[PDB]
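Colleague: Mind looking over this structure? Questions follow.
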Amino acid sequence: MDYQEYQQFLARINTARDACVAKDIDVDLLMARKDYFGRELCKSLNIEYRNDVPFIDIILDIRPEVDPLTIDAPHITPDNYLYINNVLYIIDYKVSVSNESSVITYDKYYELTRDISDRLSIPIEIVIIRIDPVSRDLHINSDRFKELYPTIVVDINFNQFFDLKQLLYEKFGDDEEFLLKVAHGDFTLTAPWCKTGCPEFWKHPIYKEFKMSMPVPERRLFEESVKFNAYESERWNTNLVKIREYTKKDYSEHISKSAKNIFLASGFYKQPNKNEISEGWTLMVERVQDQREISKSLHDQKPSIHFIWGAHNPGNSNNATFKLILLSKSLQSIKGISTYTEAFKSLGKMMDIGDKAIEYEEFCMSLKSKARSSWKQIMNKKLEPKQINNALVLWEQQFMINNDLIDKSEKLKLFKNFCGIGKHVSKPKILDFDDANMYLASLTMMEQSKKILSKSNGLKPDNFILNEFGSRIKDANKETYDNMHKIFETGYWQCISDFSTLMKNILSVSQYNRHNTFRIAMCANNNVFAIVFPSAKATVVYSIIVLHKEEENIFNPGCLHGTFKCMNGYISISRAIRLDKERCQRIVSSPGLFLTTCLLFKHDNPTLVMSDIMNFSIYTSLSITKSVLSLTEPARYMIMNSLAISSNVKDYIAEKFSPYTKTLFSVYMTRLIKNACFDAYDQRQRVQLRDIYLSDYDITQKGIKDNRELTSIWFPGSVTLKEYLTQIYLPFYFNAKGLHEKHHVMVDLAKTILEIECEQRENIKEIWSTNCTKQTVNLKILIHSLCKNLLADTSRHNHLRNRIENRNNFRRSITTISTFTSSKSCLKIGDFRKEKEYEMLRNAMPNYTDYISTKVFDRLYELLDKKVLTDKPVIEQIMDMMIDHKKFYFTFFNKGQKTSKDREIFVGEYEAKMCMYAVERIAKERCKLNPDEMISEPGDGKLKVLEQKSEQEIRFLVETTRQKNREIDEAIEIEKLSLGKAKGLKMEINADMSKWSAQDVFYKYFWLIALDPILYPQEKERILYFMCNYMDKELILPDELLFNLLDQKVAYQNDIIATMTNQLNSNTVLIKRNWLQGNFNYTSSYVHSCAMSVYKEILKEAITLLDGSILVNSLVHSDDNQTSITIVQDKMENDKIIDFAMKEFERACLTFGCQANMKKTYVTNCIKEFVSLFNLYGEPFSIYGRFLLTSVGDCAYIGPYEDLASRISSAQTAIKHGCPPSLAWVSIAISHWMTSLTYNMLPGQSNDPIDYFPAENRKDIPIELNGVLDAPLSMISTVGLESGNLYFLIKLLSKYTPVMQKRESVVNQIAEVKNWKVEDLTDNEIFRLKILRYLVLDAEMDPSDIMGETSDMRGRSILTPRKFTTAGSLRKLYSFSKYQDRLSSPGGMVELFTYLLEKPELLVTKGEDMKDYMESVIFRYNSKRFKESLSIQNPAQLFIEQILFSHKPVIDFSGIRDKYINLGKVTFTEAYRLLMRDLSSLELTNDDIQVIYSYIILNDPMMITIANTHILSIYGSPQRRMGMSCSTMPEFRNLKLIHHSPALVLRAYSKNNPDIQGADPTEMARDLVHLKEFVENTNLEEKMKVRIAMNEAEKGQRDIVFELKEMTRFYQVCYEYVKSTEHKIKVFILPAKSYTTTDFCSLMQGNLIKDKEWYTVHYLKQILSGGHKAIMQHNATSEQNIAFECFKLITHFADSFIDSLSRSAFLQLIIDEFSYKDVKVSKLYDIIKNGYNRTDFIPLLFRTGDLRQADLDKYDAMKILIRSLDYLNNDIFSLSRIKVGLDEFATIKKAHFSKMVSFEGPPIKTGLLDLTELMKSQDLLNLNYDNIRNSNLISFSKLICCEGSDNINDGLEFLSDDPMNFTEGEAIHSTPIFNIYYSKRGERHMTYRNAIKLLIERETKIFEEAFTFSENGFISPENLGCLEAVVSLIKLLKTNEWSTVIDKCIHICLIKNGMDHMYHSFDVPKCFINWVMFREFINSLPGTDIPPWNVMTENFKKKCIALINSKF
RNA sequence: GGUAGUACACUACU
RNA sequence: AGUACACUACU
RNA sequence: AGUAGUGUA
Ligand SMILES: [Mg+2]
Ligand SMILES: [Zn+2]
């Protein structure tokens, strides 16, 4: 941890050049890690630190009286010992990831100490403390030791040692001897998976083709390699080395040629520019005109928004019946003649209620009351229309189509030519997007929309989002709050809210619409209506009707049918719209999308116009068509390529960009993109980089400058680069998934697949070539690279085969693998004609391969039941299937993604799944070792990897450039020399691969299989036979696609499908070279990595020819490549290098069969983009807008709480990806609004709970009771929706704890709960506490409990609606048929249930046996929810059903009442009322409050830590986020009590045998003991037994299913208790790098409070608590950390800012009276003295005496006499630094000065400076000399306490005169130009005192000339009289900080001028209490306009005038 | 020409 | 209604 | 363990 020791290790690594000493380096590194952990553990435990203390020594120490030689002490050396309570504990520190060494050392030490334990009559305990370096989880075996130490708070980081190990291994990676020397064990191969290999593989036609393709020597080499057995051979790498040596000549020749190409390359690469963009645009428009039908008519446009809107009418009433009457009258009174005017008038007559409004209301109310009285739908009773006036009414807003009221001809005209009901190869018609008239029409449309919608609403901006989240959003960003207020005031919000409400009403009324009825939908607007036409994927037909007084005052986005005159104005009818419920639901959610988009685009940008942003967002948010889809996604490639250094944007536009402009908005956005391309080319040079700050240990202040110089894209303004990237990339997420149509997408996907297959069949005939032919692989280079990479990878780890089998469950059963037991679909081949009934297709097409789709688990059940599969180890069965399954069949379906063209998705059969599983797991485990591979990297860690690569490339650039240009810089401190100096080049190739799986040479994987060392020859033969049979796979065409292709009746021109299928005579097509998408990810990625390694070699050699330095980092996921190249050379310009690098990148991709997408491949100098993730310049960046937009996404629609928890997930992910707090809060508000809208809980609505509960606002109601979340954003991110209860409890603590403990730790504050008075609690608090006590917890719980259930062990759902829903067909499931047979079997259920009781662990864990699996599969069918999931369900239909059933009795209140002490289903409102009634009778007591606190907070260490962070937080100096970084969330529960896996522990507990398969005998015993203790102390077994007994007695018969359910919850709780370290991968973008839990919490809290700036957070006490997950914590930690921080801060502050002489007196004075963090510093000093950590404060102790020479001896042991020390420190006056020897220096570690604000004490008055305020000073404590000398007199005036000082020179004497540090910045001279700033030791003239002197002189001169009221000067007697007047004035009035700072500044000026005597003699002038003339004088004050004091003097005068006027 | 089972949401500062 | 890589919810 | 959702390729 020590930085000097880190430097020492770095020097050892750098200077080392022998692999024999690198082992010494690594061993020393491991010892340093162990000793560091031991020292930190001893500090935490507060025990004296020892290492390898002799056992005889410890025996003598514990028993000095006994004579030595009484017994031979064992030679073992314990790390440390501890003797308390007559028990000796032998402690051993271990820093390992495993327990093998721990257990063997435990056994050895125990055996060797038994004899001494018996003799000396002392029990000896062997305690092994083990820490896991990668996840800091502590493991302790001795429970007695853990009893001694209840809280162990070891919080340390091992990242430094990992970095050194990585540096050593990368330096000596090329040395195979070093790898062998550091290898663990030898090369070991497990037992062969198969006993025999395929003999028919050699006869396979595919193998014959491959063999004939290869030349003869390669055929021989392939046969030898596949027939090679590593275990039999003397060396495993015998054949690998032979092949590598054979191919070395060709490999070296290829590398040398490719390197020689650098000279032949010119400087001209594919630069994007305006000419290329224009030519590409011309080619694109030509291609689009050829492929489409271009229309120049505006009347051919399609609706941009399927809606028309008009402002409301304040004069008219908003009652529903009045609106209906008004609509009927307006429809009837249409004047004029038109096509449908008579139909509209007839409809208005049909809906004419007349004057019988009361009768209509009564009829509708009676119907609704009848409907709502039943949980189920009312059946068998027919609704009969009632005639009211001329209206035949069936329901509210439902009317008959009366044949008498409408002519038949008019009715058919309307229904067919208008609504399309009863209605009934050319090119798709699209508008001309390049036509000037068409673009002018689009501009006119957008201008009209802006004009109509920019006006004010005229109504209150009050709404749910604002009311419930305005405070949070305002505190986060007042500007965001103001933007929201403006948005809600404008008319865009009213229009989109009206459209959403109206569309929800349309969806509600369309469910029960009949064929002869039409519905009327109404919204809050009294002028906007909807008429829903009859309808039967369900569709909705609606027409929007708008009433407006003035014509042309309507908002028409190309949806209007016509505007007609009526009574009292005009009526406008929109054209009929037919939409899918999926698009309708998006429209309903659209307000959230609109608000999110507007706030994202406007955030932190004053140069943008909110009107323009909303004008764009209203169209993108409501876009539900493919027209905008065709533009959003290609825009990324177009604009990003244009900004790039090298890109083929011209070819991209010409060949791929295909705008689909069916709408005027699409035309407008096409023009926007076109302009943005040229602008992006023009403005690529305005990107600038921040000044890098390098500390040589970490990088801070890195990235890209924030200057708004780039032009905005979609709307006028200026943006930063980050905002520009957001504007480029966010629009892709405006698209909607599932917009495609199955018919067309199946046709296109089949066409693409068959076209690729046909092209491969015809054109592609060569497999191996040397000239980089398309779809061809260079054989020699491939083989050589594969050999090299395989050698390196398998040399890295010696047990690769064992690791594969262990991690992939190869040795375990088939039923224990998730991918083989899932509910995903799989293909089944065979005769299934009966189930499928299709008949016509079967008869008409002979060669039809019959197939059916089934679930994976069902297929596994079938194969197990038919004995095709067994429960033997899975790998043996997999290889058996590799031989048996000769024919592979696949089918495909469309993904339905959000891109313009859908993606084909392939489904395979079970045997193919298993074979590919084996191959892919082998490839995966070899990819894990390779650093370049990125699929093996867990998700979201790729951001951290990108950051690390960028940081090391920055460091390499700086170091290499400085090292090379040292000579030139020395010569400078010449222009000709500067010309010839070396320059740095940085290159980022963000690349894409074209047709990764479609066009790939599958033969290159044969070599990967054959050259693999870890496989046996028989395994290789079987796998190669599988691959050969895979290359003969057949694609089964889908039945629906075949149906449509057979129902055409007109022959297609060139039907590729018919050609490939023999004129539709077969449904199967043979696919050979296209390994199917997604099946061979790891293998393809490995070969991609090998290709990039060859590229790296080529680049390194080529740069070697240039005598330069290069660093190449390549990241490869599957087909997405991120290659960054850093070059520092001087021979040639950068253009030649860029051209050469790009040409060789393309050539290297083509060499290995890959093909880079040059259209989508672009080169940048700074920006990295690997997988939707960006690294701007060392600084991580991500588009969190996608997570922000997914806040309104679909959910399970289970209930109000379940729905909310799903969307808070998206909010939290957005927070993790860098979303600012205000936008995160907006997303949370939108999620709450969406849920409340779904369940009709919005304010004022029926299910709104605010009235029924004692709460002022919905923040007071619990989430489970339908409140809104109220908690800090850091809490929401960390604990995740438990934050509601946590925040409520913390607020209760902060409100009711006594003042003495108010600033104590959470455990102490909870211990003080017994003193609470329950009578003082408010009604809301009482209600919430009762809810927590009785609804969340159990009545049996007692405050005396020591262990209890954690919040993760219990659910939170209370009010969940129930639905009467049919299960579905489920006919095709063989397992379901077996389950039905078993159910119909006599009593089979009792046996199956009995088996599940006998093996209860099967309920929660996977079974390890076929019988166990088959029983579980049969059992799951009992649960209704599983069957519902099995049936396909539409989320759109579920959402509408939840809306409709909101008033029906759905809540089962019996279950809720069963929760507390001791009917029919109930509605939401009645449930609220009943819950309040039930809770009224219950009582609450201090005992109950203690139970709540103990069971909610004291259980979880994470909950305790979060509560401590909230209570004890101190917020420091604000600062702008300069350089961000990634940091993963650490583990909050470090202590581990269970070692074994939870499944194994549960299996052992179900039985009583600690000895289980795969379970360590003795290790499982303690886990079983712990689990039994947990069960007994929580009384789970007793509670379950009592519950089942009571239920059995109540029912009268044994409810066996109830017993199963009880066992399920019991084992669920047991599983949650015994769950081990999950170690989730959760990374965060944070202002700084965090290493420990406290650092992470500080960074989270400081980052998630304000949008503008982030704060430094330190904690008053120690936040972390040492405890276990389910054990109560009643012990708080010590204050030693506070003492350490205090005295480190004190020593270093005194050294830095105090003169050498005054330092000791300063220390003594501050020790005597001051206090740190509410703790007296004398007490902290006593803690340090009377403690076992005194070697960290040797200089501090020396200055205060102490030492006693024991500390010096201990320090020497860590590596010196007292008098020698005293003599040596004669010249040194440093409090923090002392010299024990002539060169040895004992020092105290530094602490950040931001914590100095925690010191409180009496003033330290010396000279005129009061040092207390200096410690409290914020500006003047900075270490940099420049920053100190450049501070202001406003800050400096705080330190002035003169009381009669004459000279500032003697006043400032009490300041440090040692040299300070200053930041010197230098340029780098690289193609991306940037400056690095590094602090360096300054010379003598720059000291703290000198900086203060310069500050004083400059600022006082400025202030003097600012306040020379008289012309003579500052010292003139008249000016002095004016100063006397002003000081008397300010003394006479109330003190203000303006007055104080002005007084201090004038005082310091007078001290400089030596006017102090009169200053202290200032009094009221004799000419002056005439307040009138004081006012006259101050109003006559000649205030100057000097800029710093201009605002200051005016404010001071104004405040004085206001105060003196308020006085009178 | 005839036929076309199918119980309910919003109801608002507008 | 697929492979993989995750994350978060509910039972 | 099952189910749902989201992001990624
Ligand atoms: Mg890419
Ligand atoms: Zn003074």
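We count from 1, first residue shown onward.
Method on record in the header is electron microscopy, 2.9 Å.
Just so you know, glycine gets a Cβ as well, placed from its N, Cα and C.
From Swiss-Prot, here are the annotated features:
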MUTAGEN   A:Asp52 to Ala  Complete loss of nuclease activity
BINDING   A:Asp52, A:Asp79  Mn(2+) 2 binding site
MUTAGEN   A:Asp79 to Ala  Complete loss of nuclease activity
MUTAGEN   A:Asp92 to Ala  Complete loss of nuclease activity
DOMAIN    A:974-1162  domain 'RdRp catalytic'
BINDING   A:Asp1120  Mg(2+) binding site
BINDING   A:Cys1842, A:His1947, A:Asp1956, A:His1960  Zn(2+) binding site
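Just tell me what is around each of these and how deep it sits.
Modeller: A:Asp52 (mutagenesis position) is surrounded by 9 other CB atoms, counting those within 10 A of its CB over all protein chains shown.
According to DSSP, A:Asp52 (mutagenesis position) sits in a coil region rather than a helix or strand.
Sequence-distant contacts of A:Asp79 (mutagenesis position), defined by Cβ-Cβ distance under 8 angstroms and a gap of at least six in the same chain, are A:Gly38, A:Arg50, A:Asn51, A:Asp52, A:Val53, A:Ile91, A:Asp92, A:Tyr93.
The Cβ of A:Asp92 (mutagenesis position) has 20 other Cβ atoms within 10 Å, all protein chains considered. Following the DSSP three-state reduction, the secondary structure of A:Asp92 (mutagenesis position) is strand.
Sequence-distant contacts of A:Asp1120 (Mg(2+) binding site), defined as residues of its own chain at least six apart whose C-beta falls under 8 angstroms from its C-beta, comprise A:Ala991, A:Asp992, A:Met993, A:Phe1170, A:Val1171.
Cβ neighbour count for A:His1947 (Zn(2+) binding site): 22 (other Cβ atoms within 10 Å of its Cβ, all protein chains included).
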Colleague: Enter the number of other CB atoms within 10 angstroms of the CB of A:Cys1842 (Zn(2+) binding site).
Modeller: 21
Colleague: Which of these binding-site residues has the least crowded Cβ, counting other Cβ atoms within 10 Å: A:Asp1956, A:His1960?
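Modeller: Least crowded of the binding-site residues A:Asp1956, A:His1960, by Cβ count within 10 Å, is A:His1960.
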Colleague: When you average the Cβ positions of A:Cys1842, A:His1947, A:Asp1956, A:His1960 for the Zn(2+) site, which other residues in that chain have a Cβ within 8 Å of that mean position?
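Modeller: Output for this site, in sequence order: A:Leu1808, A:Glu1843, A:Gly1844, A:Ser1845, A:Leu1950, A:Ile1951, A:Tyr1959.
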Colleague: Which of the three DSSP-derived classes (helix, strand, coil) applies to A:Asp1956 (Zn(2+) binding site)?
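Modeller: Helix, per DSSP.
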Colleague: Where ligand 2 binds, which of the recorded positions A:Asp52, A:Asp1120, A:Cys1842, A:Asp1956 are close by, with Cβ under 6 Å?
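Modeller: A:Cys1842, A:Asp1956, by Cβ distance under 6 Å.
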Colleague: Can you tell me which of A:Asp52, A:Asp79, A:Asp1120, A:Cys1842, A:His1947, A:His1960, our recorded positions, come within under 6 Å of ligand 1 at the Cβ?
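Modeller: The qualifying recorded positions are A:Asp1120.
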Colleague: DSSP three-state call for A:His1947 (Zn(2+) binding site): helix, strand or coil?
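Modeller: Assignment for A:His1947 (Zn(2+) binding site) reads helix.
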